[PDB]
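> Let me give you the structure first, and then I'll get to my questions.
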Amino acid sequence: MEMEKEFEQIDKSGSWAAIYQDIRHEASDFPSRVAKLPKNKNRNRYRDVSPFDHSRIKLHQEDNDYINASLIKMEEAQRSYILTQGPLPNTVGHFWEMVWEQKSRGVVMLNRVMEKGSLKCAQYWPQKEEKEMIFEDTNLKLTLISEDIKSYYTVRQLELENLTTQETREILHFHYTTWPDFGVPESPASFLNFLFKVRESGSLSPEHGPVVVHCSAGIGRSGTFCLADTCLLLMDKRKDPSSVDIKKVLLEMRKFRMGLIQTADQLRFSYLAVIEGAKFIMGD
Ligand SMILES: OCc1ccc(-n2cnc3ccccc32)cc1
C-alpha cells in the first residue's frame, strides 16, 4: 500500500502495536559473540543491545578492537551510517578513535547528557574553547572551535588532532536538544529541519566517511533518523515514489543492527516524518 493512506488505515484501526510486533518477529537474528566476551562488559551500556559480528566497527588496535557500533550500508539509497551507543566513561577515547579511523565528518547526537534524572551518556566533548580534552588511551586531542545554539538544536565546530602524527580535522557536532523525556515529538517539523541541516553540511555525503549517530542505546531515536533519511532519498531516486515501503526499509536496516525503532510510537513518528518530509522536498 501507499504510505499516507496505510497510515490513516492503521490510525483508524488502532493497530500500531500489532504492526510493530510483526516487524519484531520478522527481524534478523545474527551472532554478537565479540560483544558478549567477558573482557568487554564495561564497553556495553545495556546488556540487551549489542552489535552483530558481521557489521560491527573494528578499532585499529591489536589489544582490543571492540566498540558497541554498527555499519548500516544501504545499497539502493547509496548511503551509509554508523550507529553507536552514547559513550561511557571508559569508552570516550574509543569513540573519538572510531571517528578518526572511519574518516567521519559529522557526529549526530539525539539525547541530552541527563534525562529523567539519570546520566544517558558521558560529557564527551569540551564545553569551553580554552578547556580542551586529551584522551590519553588513544592519543587524541579535542578542542571546541565555535558553538551556535538554536531553539531546537545546537551545532558545534570541533578540532580533532591525532597527537601521534599531528594531523588535524574539523568535525561538526549536530545536537538535537528537544526530544521529550517520554514519548515522541507531537510534530515532526523540527526533527525534519534538523535532518536537513545535517544534509546541508556535507556530513552525509560520499566524499566523507559515514556519519556517526547516537542516542543512549543507539537504536531508537538513532533508528528514526536514518530510517527517515533513507526513505526520503529513495522517494527522490525512484520513478514511482509511492513504491517506497517503510516497513521493508526498516527490516533491511535491522540486518545490520538489532532493535532499530524501540516502540510503536517511534514507528508511527517515523511514518509521520517521511509523509510530511515528502511534501516539502517538492511543493505542497
Ligand atoms: O526526494 C523527496 C521526494 C521525492 C518524490 C516524492 N513523491 C512524488 N510523488 C510521490 C508520490 C507518492 C509518494 C511520494 C512521492 C516525495 C518526496
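If you're wondering, the header gives X-ray crystallography, 1.6 Å.
Heads up, the Cβ atoms here are built off N, Cα and C, so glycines get one too.
Heads up, here are the entries from Swiss-Prot:
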MUTAGEN   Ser50 to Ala or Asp  No phosphorylation
MUTAGEN   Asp181 to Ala  Substrate-trapping mutant
BINDING   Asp181, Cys215, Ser216, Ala217, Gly218, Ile219, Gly220, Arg221, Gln262  substrate binding site
MUTAGEN   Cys215 to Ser  Catalytically inactive mutant; abolishes sulfhydration
ACT_SITE  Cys215  active site, phosphocysteine intermediate
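In the displayed structure, how are the listed features positioned relative to their neighbours?
Secondary structure at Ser50 (mutagenesis position), taken from DSSP and collapsed to helix, strand or coil, is coil. The Cβ neighbour count for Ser50 (mutagenesis position), using a 10 Å radius over every protein chain in view, is 22.
Using a 10 Å radius centred on the Cβ of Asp181 (mutagenesis position) and all shown protein chains, the other Cβ atoms total 9. In the three-state DSSP classification, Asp181 (mutagenesis position) falls within coil.
Sequence-distant contacts of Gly218 (substrate binding site), defined by Cβ-Cβ distance under 8 angstroms and a gap of at least six in the same chain, are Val49, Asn68, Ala69, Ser70, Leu83, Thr84, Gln85, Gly86, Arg257.
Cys215 (mutagenesis position) carries neither a helix nor a strand DSSP state and counts as coil.
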> Highest CB neighbour count within 10 A among the binding-site residues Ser216, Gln262?
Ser216
